[PDB]
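Note sheet for the following structure.
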6 protein chains.
Amino acid sequence: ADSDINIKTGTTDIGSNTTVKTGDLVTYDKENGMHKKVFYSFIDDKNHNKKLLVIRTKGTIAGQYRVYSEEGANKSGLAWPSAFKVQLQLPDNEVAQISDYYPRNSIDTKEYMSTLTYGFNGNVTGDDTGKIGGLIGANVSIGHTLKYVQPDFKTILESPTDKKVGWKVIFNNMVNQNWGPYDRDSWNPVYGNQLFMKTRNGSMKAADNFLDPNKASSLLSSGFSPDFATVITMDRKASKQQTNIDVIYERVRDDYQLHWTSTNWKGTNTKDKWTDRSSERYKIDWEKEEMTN
Amino acid sequence: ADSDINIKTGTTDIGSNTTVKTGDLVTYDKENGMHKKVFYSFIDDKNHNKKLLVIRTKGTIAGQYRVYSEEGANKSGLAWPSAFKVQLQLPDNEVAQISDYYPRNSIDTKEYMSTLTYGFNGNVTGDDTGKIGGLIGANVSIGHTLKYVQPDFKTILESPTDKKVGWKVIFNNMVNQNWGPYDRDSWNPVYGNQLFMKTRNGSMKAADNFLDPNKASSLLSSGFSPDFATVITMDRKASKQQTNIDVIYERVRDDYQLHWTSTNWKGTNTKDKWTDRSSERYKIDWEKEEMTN
Amino acid sequence: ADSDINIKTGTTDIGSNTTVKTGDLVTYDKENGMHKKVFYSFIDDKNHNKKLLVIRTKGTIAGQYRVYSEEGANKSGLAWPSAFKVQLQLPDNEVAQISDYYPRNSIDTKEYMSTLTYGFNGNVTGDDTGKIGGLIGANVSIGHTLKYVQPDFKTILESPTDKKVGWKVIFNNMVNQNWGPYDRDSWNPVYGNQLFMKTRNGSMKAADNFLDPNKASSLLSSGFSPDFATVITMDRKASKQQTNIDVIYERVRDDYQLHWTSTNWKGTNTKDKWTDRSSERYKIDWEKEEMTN
Amino acid sequence: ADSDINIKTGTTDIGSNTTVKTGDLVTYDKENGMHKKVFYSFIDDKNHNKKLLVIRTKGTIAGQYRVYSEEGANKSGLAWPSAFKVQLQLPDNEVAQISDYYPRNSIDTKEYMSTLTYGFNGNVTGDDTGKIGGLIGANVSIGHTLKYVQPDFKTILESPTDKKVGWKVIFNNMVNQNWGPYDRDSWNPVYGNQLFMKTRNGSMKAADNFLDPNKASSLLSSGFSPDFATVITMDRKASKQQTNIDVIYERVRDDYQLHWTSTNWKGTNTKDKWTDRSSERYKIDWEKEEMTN
Amino acid sequence: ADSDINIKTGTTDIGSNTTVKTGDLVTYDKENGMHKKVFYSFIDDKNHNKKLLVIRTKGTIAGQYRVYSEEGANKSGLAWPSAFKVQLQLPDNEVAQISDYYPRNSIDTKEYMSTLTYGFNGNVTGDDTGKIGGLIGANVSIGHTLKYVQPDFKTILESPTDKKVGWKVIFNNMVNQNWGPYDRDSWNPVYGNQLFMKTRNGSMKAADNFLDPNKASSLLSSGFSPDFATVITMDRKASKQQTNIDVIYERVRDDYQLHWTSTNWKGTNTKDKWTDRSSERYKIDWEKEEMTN
Amino acid sequence: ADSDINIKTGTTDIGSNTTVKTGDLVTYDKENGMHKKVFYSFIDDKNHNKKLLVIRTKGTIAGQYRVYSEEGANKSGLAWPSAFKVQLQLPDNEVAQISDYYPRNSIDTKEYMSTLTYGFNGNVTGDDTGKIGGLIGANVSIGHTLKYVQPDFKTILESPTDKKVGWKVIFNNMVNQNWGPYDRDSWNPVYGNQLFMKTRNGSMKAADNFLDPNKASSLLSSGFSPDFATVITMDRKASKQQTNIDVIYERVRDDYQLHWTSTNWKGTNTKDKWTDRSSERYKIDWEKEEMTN
């Protein structure tokens, strides 16, 4: 921070004594169930060697936890969103560049603890028949413990460039009714993948044996609300003072199926079965400090 | 945040140098027991490309934990609120759009820890008759521990669009007299669903074997006080500067019954039996910056 | 909050550039031992569609943990406060309405923990007689841990309306000399309810066998000091700029009885035996911005 | 708080744009070892309906943990402060009233933890004689855990009125050399009350078996420094603008004795043996905003 | 605080609109190894009824953990600082008084938690010989645990008067090489007091068996750096505006003795063996607002 | 900090009353997949003896975790980034020097806890035949647990000079599918290094037995974003006010090999196989206060 290098806090930041022009661009893609809202801010700091544009991609991408298929009373399919993606892309012929972005990748941590314990014990015995026993034992013990946190979903910043940037919220793993946690690769030889299995040998039909959405992660059904920030820099003396930028909201759905084997239920999950891509193009006008679609 | 992208804190926020006009609209629906209060704020920032209207839905929806059917000393009914919902909706013919909202869906986490232990022990034995003995053992053990937090009720942002948004507070589970927790799908083959039974084999009237409301979550009896924020954008060049918006407060109640099977009590819970819904129509006037109903 | 919807912090709040009129009204009710102080503030924000009055009810209601009765050396009664209530009430003919209130009901939480363990062990025995033995064991375990917080008293907001609002602080449970916790419903077939029993056996008389007030919750004897906020809105165009409002402090006392069974002490608690109600009327003058009584 | 009711923070507070006149009044009572300092502040806010006077009682009441008696080599006495009190009261004929106070009584909490465990274990035995054995067990466990904090001393607000207010800091319990904790009622069949005995069997003089004040709570020896706040309101049109107020500092000491029983030491404690009281009178002048003694 | 009593934060505080005079007085006592620095500030608030002088006693008193006596490989001594003190003292004839001080005595706390578990188990037995066994067990266990923090040194405010105040930081206990802790009273029949013993049976010179100063509390060797605050009040009408004040830094050292018993070492600590005092007199000139020594 | 030495906070900081000139320099090295952004700020404080240039190296270095070689169906390589580095170098002939830098090296800590527990127990036996037994045991136990936090990657400030400074983020260890953690040196004789081995013994191609990048640290695949800051000073009277500075981004990749031994997979990792260097030169002009590349 500034104070760590003996500099007055805030001295190095941009935006002082500048008139900032903001805007809201709202769009709903009905077929894909994506409410897309772009909040941009033009920052022209006369003391900065560049012209800045801050784009915050907000809104909500519907999860759509739906039972899509039903092949009789002993087979049914459940489509669930396994990844949510947001991307901004500048045509390679533009002179604008992607300067900064947030959030970024964080370094994980884990808590480790060792334990060494040893003791002794002596027991004296006897009975009514004047018997006398004895016992002198010992023991040693070595232990290891590993603690770490497991989020249900992961927020990952995909390797960016000066002309593209993107994030993807992916499924990590979930707890099913206090047991697990199960992930996309969990496999039990008798029941297979029990990710969204309600009961292991219930008597109802396949369509009625899936975990209730209210008891799973809210992102599966309700959807995920992004909050990402991208900063675009443009040179003040560039001939072309107009830029086009593409914003893509994307959802990747897997296919989880239950089939009844006449003894118990057996799950199966197939990765990256469907992709819902919703793209839109906006025009950046650096001279007027306005953005439109 | 702005600090993370080397921008002065608060540079990109809206509302600076703007005269904000606020107001309160209070209404009580006697029949449904819903005290509704709408607090709005017109924000017209000449540096923002659109006009803003922030609507905060406040108040409280009575829980109404009640013993409704006192059908003797062997059976009785209890009606409890299993979900509370607040929904705003713009007519599809409106030009205004829903720009932002709060709270949204957060990502759940879970703490995981693995234990690996192994030790050894020796024992020397004997007695008065000169007998001697020995014992040399070993052991290994593998532990897993999963820890996470479970609220009694969930706050869920339902998939929004540019024309409607809503939230729902649903019953997750509850602890009943130091044991549990139980939920709407709990089932014990002997007693059934013990969610709201006071005593397992208590010789009183069915109307008297229900958990004391002071011992259950306060939201069941007293009611739930929403605090939601939704901001509506509007183009300054729109043809019609008046908008209509509907606000719905509704409560869904389940049906829990105690019947005595001549040894003990048996509990049964029926989902989403009743629905209480209070709807209102409000008029937004963007030119005068005032809202009425 | 405001920063979450990209709005400048504090933009939507009321009170900016307004002259606020405050006051104190103090009263002591000697019969019911209630010191009542009402602190109001008149907020007339020209940018608000209504006029505001913020009423804070403060002070303290004495507990009066008392040995009221003594029927000989074998039976004695203890009166303790089981609930403290504060209520504000507007006549239904009034045009003013109750807008907001604090504190409200909060969602409780619990912490769940699951543990799965399984190890192995082998032992090799022997003695001086050239004997040889063995042991190959296995084991599995499944643990469930539930953790949650239990306040001694609960603060509850009772379902409000546009003419009435109230709170109640009810007794939840208490720890008696490191045992328990016990509540109003605790029962033991030998000793009965041991809420305030000092000793299970004693040559002392009944009056000397009750828990020392310094060893119990300070609210039982010293008293409870409320701190509540009620906001009352009034329409500027209303014909009557005078409003009456009733403020009611109230204490409900139970009856805990001890009696000697010639072997041990027996305790019983009778719910809601007495009710100390202290009501007072204040007059609000919206034109001069002052309350009186 | 004010932000919870959509009100600009600090709008409803008193004191803005007011000239505050303060003062220090210091007095030492040598006989009781009490250093008394009274810090007052006159706040005349023309937007408040009454005058305000804020009195903070400070200083230090010496503990005086001492060995007062010495019965040669077998009995001895130790006088320790079991309670410290600070009280302010106006004559019942005064027109001023006590408006507010701090600190008030807080609600205690406790942490609960329920554990349910069940597991299985199998054993296979054998020896050199071709013997074979078996073992198949099952177990269950039901745990409870209660956790709460126990301060060495309690700060209690006595039931206040419009003419009297006071606080008392009482001895709750104490840990003696990593054992206990003991309180004023701890009793051991052979040793009695071990509150302040150094050694249970140690052969010394009675005057040398008491715990060293550096090892007990610092409030016993060094003394307790109060910090309390009281607010007195006065009507601007009251006939007489002078008020008298009495401030009392108290210390109540118990009597702990050790006697030798020819095997060990036997401790005994007698509650509230001695009371040290220091009363002082101050004059309040509301016209000049001045206080004297 | 002020916000607790509905008063604007900071309204009551002293020092508003006043010119403050500050100063430093640095002195080193070579004999006693005490670097003494006094930092005073003169505050004359025209809205305060008396003048103020804030004296901060700073600097550091060298520990001087040194092995002084060397009597051959059999015996040796170690002088260590067992207490550090700082005192301010006004001559009795002065009219100025001591008004406030910091830090003060605080109330210690502890964590108490009771546990109650009970389980059942059954074991079936058998062998090749058609033998059958059985076992039905039960158990119960009540636990108690106590948790509290122990600092190496205690900061104690000695009972103040209006003419003198003082503090003292005393040795509480210390952990020696991962085991202990040990205080000045710790005694073992074999080794005695192992406070500063490096090894139980090392065959080195007694001067070489003492704990390495880097493995002990840094205050023993490096020294203790006080930071105390004392505020002196003075009447504006006082006849004499000149005051004398004494500032005393003193260190008390104990005597730890190690001698060889031909099998192991023996520890012996003699309380309060030595005492170093460094007194200095300063002059306070209330008219010029300056202090000198 | 300043408050610790009785100095007004921020008094000794740089930047007050200065016009700061900032800039952004963005570059993308496509071959090495490095998005490099340099954010500089010129601070010319007239009260500072030298000029300042605060360089912040930001951007993202792609991880590029991928299967570089599939040597049939039982031999495959995986190239993963073991260390990421950032360097700034001033040519030896420059008069400017490196003044400060952040982050720096911090001292690690660990929690240590020594347990000592002992007990006693007695058991009385019997049977139907009149047989009587006895048992009296004693035990003792000495424990030591160590606990510390260890991140997946460690960020290290390399020994800097007045002409160059650098940082390196090195792989510490990682948990593989709830077990481990493994590092570059982990070695199991049966399976070798299991760092990125998906299954200990499956039946698939070696290219299909590597840990899924979504289950590994995000830095391995997505990349690492430096947030490193460097301060450069320059004399105002220096002969020439131009300076060249080199900025280097690096990525060192190890080589992980899987080979099938017809019983199980065997992993092996060879440290620092490859090095990716991306260097760039910038020109610093202290007169215009601008930086170019």
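In chain D, numbers come from Swiss-Prot; the residues present are 27-319, in order.
The deposited model was determined using electron microscopy, 2.8 Å.
Just so you know, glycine gets a Cβ as well, placed from its N, Cα and C.
Mutagenesis annotation in Swiss-Prot: D:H61 to L, described as No hemolytic activity, reduced oligomerization, not toxic in mice, no effect on ADAM10 binding; the structure shown retains the original residue. When secondary structure is read from DSSP and collapsed to three states, D:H61 (mutagenesis position) falls in the strand class.
Here Swiss-Prot notes a mutagenesis experiment, D:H61 to I, L, P, R, S or T, with the remark: No oligomerization nor hemolytic activity, wild-type target cell-binding. Within the same chain, residues at least 6 positions away in sequence whose Cβ sits under 8 Å from that of D:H61 (mutagenesis position) are D:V52, D:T53, D:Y54, D:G85, D:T86.
Listed in Swiss-Prot is the mutagenesis experiment D:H74 to I, R or T, annotated as follows: No oligomerization, altered hemolysis, near wild-type target cell binding. For the recorded site, D:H74 (mutagenesis position), the DSSP three-state label reads strand. Sequence-distant contacts of D:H74 (mutagenesis position), defined by Cβ-Cβ distance under 8 angstroms and a gap of at least six in the same chain, are D:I40.
Experimental mutagenesis is annotated in Swiss-Prot for D:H74 to L, with the remark: 7% of normal hemolytic activity, reduced toxicity in mice.
Quoted from Swiss-Prot, the note attached to the mutagenesis of D:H170 to L states: 16% of normal hemolytic activity. Under the three-state DSSP scheme, D:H170 (mutagenesis position) falls in the strand class. On its own chain, D:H170 (mutagenesis position) has D:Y138, D:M139, D:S140, D:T141 as residues at least 6 apart in sequence with a Cβ closer than 8 Å to its own Cβ.
In Swiss-Prot, a mutagenesis experiment is listed as D:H170 to L, P or R, annotated with the note Decreased hemolysis, wild-type oligomerization and target cell binding.
Long-range Cβ proximity for D:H285 (mutagenesis position), meaning a same-chain Cβ under 8 A and a gap of 6 or more residues, is found for D:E97, D:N100, D:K101, D:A232, D:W291, D:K292, D:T294. Annotation of the mutagenesis experiment D:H285 to L in Swiss-Prot: 46% of normal hemolytic activity, slowly toxic in mice.
For the published mutagenesis D:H285 to I, P, R or S, Swiss-Prot gives the following note: Nearly wild-type oligomerization, hemolysis and target cell binding.
In sequence order, the mutagenesis positions near chain C, meaning those of D:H61, D:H74, D:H170, D:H285 whose CB lies under 8 Å from a CB of that chain, are D:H74. DSSP assigns D:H285 (mutagenesis position) to a strand segment in the three-state reduction. Chain E comes close to D:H61, D:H170, taken from the mutagenesis positions D:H61, D:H74, D:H170 by a C-beta to C-beta distance under 8 angstroms.
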